[PDB]
Amino acid sequence: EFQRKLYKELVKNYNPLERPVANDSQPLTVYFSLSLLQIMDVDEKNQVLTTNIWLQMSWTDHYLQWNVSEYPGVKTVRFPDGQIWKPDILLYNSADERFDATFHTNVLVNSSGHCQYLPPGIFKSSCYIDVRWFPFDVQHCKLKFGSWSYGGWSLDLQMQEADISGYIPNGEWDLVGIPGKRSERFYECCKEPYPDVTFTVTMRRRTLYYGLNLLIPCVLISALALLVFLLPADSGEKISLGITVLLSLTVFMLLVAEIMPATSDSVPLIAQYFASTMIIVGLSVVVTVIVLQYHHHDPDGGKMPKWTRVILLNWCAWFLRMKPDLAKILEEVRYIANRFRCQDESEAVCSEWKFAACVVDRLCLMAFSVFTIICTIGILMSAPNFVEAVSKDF
Amino acid sequence: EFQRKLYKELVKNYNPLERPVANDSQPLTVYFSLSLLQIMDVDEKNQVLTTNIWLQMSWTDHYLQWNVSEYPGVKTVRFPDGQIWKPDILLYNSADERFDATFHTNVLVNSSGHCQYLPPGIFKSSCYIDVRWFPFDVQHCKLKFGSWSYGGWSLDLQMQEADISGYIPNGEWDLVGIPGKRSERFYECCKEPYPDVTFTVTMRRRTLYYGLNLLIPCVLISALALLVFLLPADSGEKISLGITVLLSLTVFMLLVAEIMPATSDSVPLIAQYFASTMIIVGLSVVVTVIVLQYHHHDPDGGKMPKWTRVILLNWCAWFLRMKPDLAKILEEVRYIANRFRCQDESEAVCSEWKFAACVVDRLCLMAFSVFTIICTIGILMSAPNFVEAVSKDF
Amino acid sequence: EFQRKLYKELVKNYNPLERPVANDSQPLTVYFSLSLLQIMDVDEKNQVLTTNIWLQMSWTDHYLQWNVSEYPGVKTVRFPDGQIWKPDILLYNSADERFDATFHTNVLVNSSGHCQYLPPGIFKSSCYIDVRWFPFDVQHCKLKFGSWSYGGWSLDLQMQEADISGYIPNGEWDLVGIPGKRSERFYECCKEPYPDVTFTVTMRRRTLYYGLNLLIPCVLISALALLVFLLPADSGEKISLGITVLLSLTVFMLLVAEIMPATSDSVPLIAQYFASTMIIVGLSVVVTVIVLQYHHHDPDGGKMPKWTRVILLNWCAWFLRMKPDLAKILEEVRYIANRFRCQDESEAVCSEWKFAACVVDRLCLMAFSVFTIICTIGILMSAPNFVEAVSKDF
Amino acid sequence: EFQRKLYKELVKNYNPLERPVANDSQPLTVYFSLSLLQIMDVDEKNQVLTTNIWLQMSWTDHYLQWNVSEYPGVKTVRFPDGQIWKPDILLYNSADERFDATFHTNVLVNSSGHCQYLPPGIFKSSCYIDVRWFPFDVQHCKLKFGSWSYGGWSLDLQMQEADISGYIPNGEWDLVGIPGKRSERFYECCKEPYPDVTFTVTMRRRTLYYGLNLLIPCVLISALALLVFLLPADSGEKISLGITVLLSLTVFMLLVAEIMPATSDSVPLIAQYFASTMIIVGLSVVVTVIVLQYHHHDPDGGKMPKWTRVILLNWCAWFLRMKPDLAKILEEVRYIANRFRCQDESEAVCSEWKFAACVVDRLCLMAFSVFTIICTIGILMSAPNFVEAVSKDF
Amino acid sequence: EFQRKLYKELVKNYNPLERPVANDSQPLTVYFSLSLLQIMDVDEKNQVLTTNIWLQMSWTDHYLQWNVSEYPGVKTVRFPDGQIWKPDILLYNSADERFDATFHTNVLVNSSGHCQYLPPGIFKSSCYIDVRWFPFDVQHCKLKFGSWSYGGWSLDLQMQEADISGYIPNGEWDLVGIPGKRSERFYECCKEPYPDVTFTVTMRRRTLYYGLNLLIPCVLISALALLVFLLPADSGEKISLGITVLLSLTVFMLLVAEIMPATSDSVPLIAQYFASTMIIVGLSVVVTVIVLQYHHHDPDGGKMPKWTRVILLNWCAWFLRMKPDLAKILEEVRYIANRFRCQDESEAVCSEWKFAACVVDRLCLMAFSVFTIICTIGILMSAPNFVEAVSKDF
Ligand SMILES: NS(=O)(=O)c1ccc2c(c1)[C@H]1C=CC[C@H]1[C@@H](c1ccc(Br)cc1)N2
Ligand SMILES: [Ca+2]
Ligand SMILES: [Ca+2]
């Protein structure tokens, strides 16, 4: 009875094109906020943030007022899209192919004319994703909202603190906060200023998954490259191991290229770490070729230089704690014995070249072990958020 | 005749904006339920559940009533979207880019004013997918439904048990149940409580496919890594086999990373199993380098330590059940025979180092076989649903 | 003139909400059929069938009738969506994100009131895809159509044989038939039965492409694994070949996993075939390790057991048709000659162990060749449609 | 003034449901054509053609006529969708999920009632893509247009030559032509014929990119397989090279499978070329195993058959232009010299087996070089468009 | 009060179909411009540019004028889509499946009748992407805008300089400029000219990411191929290293094929660079086979040709700075000594062939190092933008 009479009365002469102010010279105050339900996806490669959000817009409609004593039991009415005036607030940095992603719900109006409007949506927003410290990164994504066609002389947009009480945590991103800021900017289109409300989502990447799939495996595979310096040269498998480990490390290189955006702003931390590991494994292969040159050195070729025999066989080795008929028969027997003596001298020269290969192999093991530790620790601990990451995620 | 007259009469003054209650102070009772037709997809990486569902909403429209004696043969009428008042029930945790995925069908009304509305849809809902026990996991996905703009003072939302009579089984997921719960929550937006109806789909993953593509292949490939400890050192192929098996096991590592969500909540069971298998294969390569160091040990270098010759060549070996002219001619002939004697001593020292490599190789085979069995069985049987999985799926 | 007058007359008091029957107590007869133009896609992994179809719905509108003598030259009229009553027939097992995929075209009405309505669409339907016999599989996909809101008391849905006269063959699927069945089911929603018309598309997979990309390559690569048993042990490349062939066969394993649905209903035929080939190649590697143990057997170690020397060197080999100063000088010369004699005995023992490796290698070649043929032929010919496939596709 | 009066007058009693003919018995003539702007994509795997096209439809509206002298300055008017009668022309073989992809623009009408309507769109059409001669293929894709609900008794559809003056060339496809054909077909739905206009896009694939990424790399990698026949057997790397080259050639095999449709109509040219190259590389590995059997042949085993020593060591080799105390001391010295003589005989038998391996290796190099050239040239030049391709693209 | 009266007055007799000119014979002037907010994506493979743009259209509506003194405080009004006449300006080279991607916002009108309309959108436009100099490329993408149905006699389209003041830089593309050009073209459809406004986005690719993921890794891996010429032949690992490096370089080849469009207009710079590196690595493998032929040369076979012993062992080597009872006993002892002498001659011939392999190996190292440097530097510096790229990006 009374609900049916109130709806009929309220729409008499109501024009949804009219900004509902009693005084046309005064701007209308609109309070804007949001509730963050969930961070659905962070697309680093496309530089897009997907969120599940409830916008909250409240204002006063001067015309949608009634005396509740004359309509007993009718405290609120509801209006769908296009039947009541609404603010045209949009996300400026929308990345959605439709631009506007809001699902239009009802406007709730109470007897004094206060209007609530809480449309939900899955919002896709353009966000600069800084991968300088990936995977120990903190991202600051901005959601910029404003009335598209109403400047500050017509619509006084005010801000209210974002709601996070219903937020559902993402397994990958720790929410730090969503502070808001209300600004008033001039655009070359228009002489009137246009206020906006910008919410910045400060989120922190949880690093367990990337430690498991990116960091740890690289550490262990680099460790196996160091085994080349232990494999005896006579196994004939030194090169196989080294080059095979290097060719497997490109799998992680190509993995990183697929996830990171193709930007030139900085070299990502993970890229530095992987590039430095692969360069150390590449240099180990170079060193292995030199070690094989000494082990297979032709005895009848050159002679161990003086500097080789002192630097390696003396200094480095110490430091490493390594350390008539009867006359014819005589002529033939003496030839056979001298041939053996000559072979003994040649094999003693070969043994000296093989010792040099072992020493260089032993010196390189230690040197390359030190380079790996320093590079690994130095690169990883340069990240401002590394200590916090290991504390919370491991 | 009568159908045409009833439709004309029913819409006289009908306002689709009006909640159809006789008494405006009383809330309207709405019964909500669903029929689950099919679980279409579970996206673990995006944390989304796709379902084919028929929502069921029933209420009473006070105005859509008629005397069937005055309209003989007209027991029901039908109204499309926007011509009859409807409840604005939505899925709160929708992940669909349009948010609302319901296909709007007719409302069926009978002569006493009871309204049925059974809109179908393909629903995408945000679901926390716990991969702690993957692939022996049980997921609990929630579908939360509620009126968006009508609080409990206007719309009394009641629940009815979900229908599963037309459910078509998914080859990958066994449906355990879909219990519902009716709650009444307060939101900071509004002083009025808002009831919701939450259906939790309890589903169990069928594990045959993952046993075939993930578990079994890992077991067999780990088994082939143990063959290194049987390959004679003189084949010159020990390292090739080991490192090749390790480099193939990253294929499964990268396979798992592609399917699992990048979350830091827990280390998945499958990750533990694969990480522990690869670490055992990596340690086997380390042990192989030590075995090759003993087999290729230079006889003129150090001497088998005392502890090496007792621990290995005695204890472990037992346990493993392994076990003037004529004078010149004399001088030259004696040199040739002593050179042979010296070679015999050196090769007997080399044979002793080769036996040590064999023993260490034999001890490591047994030890690594035991580590594989224990790790494999221990990790797999820690899953609460492992026994049930093998009973039903294998 | 007359076309303009007929349209004006026909819509006078026409209500598109009214089921167009003269007698409101009688159900309306609707004839339903379809024309299958093309099978666009079969998504085995998502279990979805995409088709290009023209629905055909015909009924009688009691009100859309006229005397053609009073409107000379006007034999038919046309009405778009929402201006004429239409049946609300939907595909029940739609997999489309919009659910309803029909493109709404005109309804054609002739002077006696017979209405034709032939809306086209690209339909996505949920279909159980049985991969038990893949790639020699026959699929039966169901298209279930019915009025959503009109039960059998209001709408008498009848079936007509599907049209295939304009069907364009798919290169991958041979159409067997599209029989239809008209049923009448009860639903817990409603006390009234709801008739449906189900068209089952029986399609047969053409197997040339999969024979070329899956079967043939597996056969040939398995054949190359058998070459290990021919490679002399002294080449030092037996393990490289075997393990390399095994590591390449996982490419096909991972290929199959990507195309097949992750279901636990059955082990696909192709999975059996590939799993059995890889297991045979894996066992060949195991056998190769045993062959290398005999070839590299230390002569001073154990002695060929009695059972080894009879089973292999005798039986299997036959079957395989394999088959004072002068005294000191004497003491030194005799030592040199006895050392040679001892070496000859040791190398004759080594030659006997190498012959055993060759025999075991020759016995294993034949045995593994037989296992490959039996497994390959036995698995492939277990498929009920294998004979037909080779007849028609190869 | 006059524009405002003309629009008001023109819509008085205008019914957009009415086919705008003065005489209702006569069909309306509609001229149909298109402008091809760009070939956007050819999806061979999904068998879909995407084009950017401007449809052109012109007819006469009997009612939209005016005297320009009474409306000075008003030569044309414009009407949007749904306000003026339009032809319902659709693409029959649309592959778009929405079916109709036309963006509805204005209809332009001039004072004599001639109507122009030029709606643009991105059209996706089902096209049989014949991959028999890929990548030297010429495709003929059909765009079939017709009125959906107006047969030839109501709508006389006529054709006009397609416009290509604004066509932008695709880097991958050379446009040969777009001839049109106007037909009149009967459908089982309807006793009336329905005319259609079919435009066939004849396009030719430009082959530089595929020559660079598919053909050339296969040629060079096959060439490297022939190097096995030059590698000395004593390098111990013959098998590594051959099997490694074969395992890399599956990369191109799997590349081709990903781009080609999974059809059984024919074996694509590129598949023949790659399959024949891999089979030649596979046979080279088989031949390498036989060459290693001769090189490692045990001297104490069988004896070079008579046919082996003539066919290879004589004929093929020529063609290839290859080519008391003192008595005891005597007994021991004579044993040492006879042992050397026996070793010399055995190594001379081994040298003869090694020469056979070299000859077979040299004969196989030439034979396999000839098979590669013949197969490569023979397969590639069987394509009717190969000569034109190399002329225009290389 | 006054806002409500103005809206009611303004729509009295307003026809949105009417071009709002006072004089129907005169064309309406429309000013068109845009603001470029962000370059979202450049799809080289699909040849599509995605941008976030605000179109700016301004004109004068003769009818939407009022005296502000009679409506105090009402300086502007707003109208949504379909209520006010608007220009139908579209992007001609749209690649969006919907064609028109504009999100329709309000039109702002002030008291003198000046209309502003600034609709935003995510625009996808077809763009020829020239990959001749990739990754040192500069792209010129065109955005062509024009009224679809209003020719130059009705709509006088004028241009204004594009706004870039709010442009947000892309990490991958440096914006050079967005100049505009206003043209007037004739189309075969129509005798009237149709003006357009074309904005050309000149953008430059930032090359740090591609230098890191494409160029640098290729340089280093090619460098490791040169190590083969240092590995002693007796290591038995020369072929493994070379062929393994070649088989890894196809990873980058296949990477490039995936990103580049499949066009035949030119061979991309990156393709030249990678193809030339792989050909040099392939030739190194060929040279390695020749080096192994000399190292393993049978001493009893042919004799080092005269030209081989001078060109290599003399010239190249210098340049490279390489450098009764007693009678029987005599007969047997002399046989043993002559056999040793003969072996010494054979091994001295073998040492001469091994020296030739070393020299050829040393000459090839230098030659191949020079080819790598020349090819690398020559190809990279042929790009007109290479110098600028290294200056700004590295
Ligand atoms: N995708 S691409 O950048 O155009 C590209 C990159 C590298 C590359 C090609 C294409 C092919 C085109 C010509 C050589 C051929 C290939 C190759 C294969 C084997 C050997 Br041995 C040598 C060279 N090298
Ligand atoms: Ca799943
Ligand atoms: Ca193509």
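In chain E, numbers come from Swiss-Prot; the residues present are 24-346, 431-501, in order.
Method reported for this entry: electron microscopy, 2.3 Å.
A Cβ is built for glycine as well, from the same backbone N, Cα and C atoms used for every other residue.
What Swiss-Prot annotates here:
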BINDING   E:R42, E:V44, E:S172, E:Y210  Ca(2+) binding site
MUTAGEN   E:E120 to A  Decreases permeability to Ca(2+). No effect on permeability to K(+)
MUTAGEN   E:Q139 to S  115-fold more potently inhibited by the alpha-conotoxin ImI; but no change in inhibition by the alpha-conotoxin ImII
MUTAGEN   E:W156 to A  No effect on ligand-gated cation channel activity
MUTAGEN   E:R227 to A  No effect on ligand-gated cation channel activity
MUTAGEN   E:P491 to A  Loss of ligand-gated cation channel activity
MUTAGEN   E:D500 to A  No effect on ligand-gated cation channel activity
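Taking the features listed in Swiss-Prot, we show where each one sits on the structure.
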{"residue": "E:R42", "record": "Ca(2+) binding site", "Cβ contacts under 8 Å, 6 or more apart": "E:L51, E:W108, E:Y173, E:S177, E:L178"}
{"residue": "E:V44", "record": "Ca(2+) binding site", "Cβ contacts under 8 Å, 6 or more apart": "E:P50, E:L51, E:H85"}
{"residue": "E:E120", "record": "mutagenesis position", "Cβ contacts under 8 Å, 6 or more apart": "none"}
{"residue": "E:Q139", "record": "mutagenesis position", "Cβ contacts under 8 Å, 6 or more apart": "E:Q79, E:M80, E:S81, E:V130, E:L131, E:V132"}
{"residue": "E:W156", "record": "mutagenesis position", "Cβ contacts under 8 Å, 6 or more apart": "E:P291, E:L292, E:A490, E:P491, E:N492"}
{"residue": "E:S172", "record": "Ca(2+) binding site", "Cβ contacts under 8 Å, 6 or more apart": "E:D111"}
{"residue": "E:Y210", "record": "Ca(2+) binding site", "Cβ contacts under 8 Å, 6 or more apart": "E:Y217"}
{"residue": "E:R227", "record": "mutagenesis position", "Cβ contacts under 8 Å, 6 or more apart": "E:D160, E:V161, E:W196, E:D197, E:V199, E:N492"}
{"residue": "E:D500", "record": "mutagenesis position", "Cβ contacts under 8 Å, 6 or more apart": "E:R229, E:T230, E:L231, E:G234"}
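Following the DSSP three-state reduction, the secondary structure of E:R227 (mutagenesis position) is strand. DSSP assigns E:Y210 (Ca(2+) binding site) to a strand segment in the three-state reduction. Using a cut-off of under 8 A between C-beta atoms, the recorded positions E:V44, E:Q139, E:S172, E:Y210, E:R227, E:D500 that neighbour chain A are E:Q139, E:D500. With a threshold of 8 Å between Cβ atoms, the recorded positions E:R42, E:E120, E:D500 that neighbour chain D are E:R42, E:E120.
The secondary structure of E:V44 (Ca(2+) binding site), as reduced to three states from DSSP, is coil rather than helix or strand. E:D500 (mutagenesis position) falls within a helix when secondary structure is assigned with DSSP. In the three-state DSSP scheme, E:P491 (mutagenesis position) falls into the coil class. Other Cβ atoms within 10 Å of the Cβ of E:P491 (mutagenesis position) number 11 in total over all chains.
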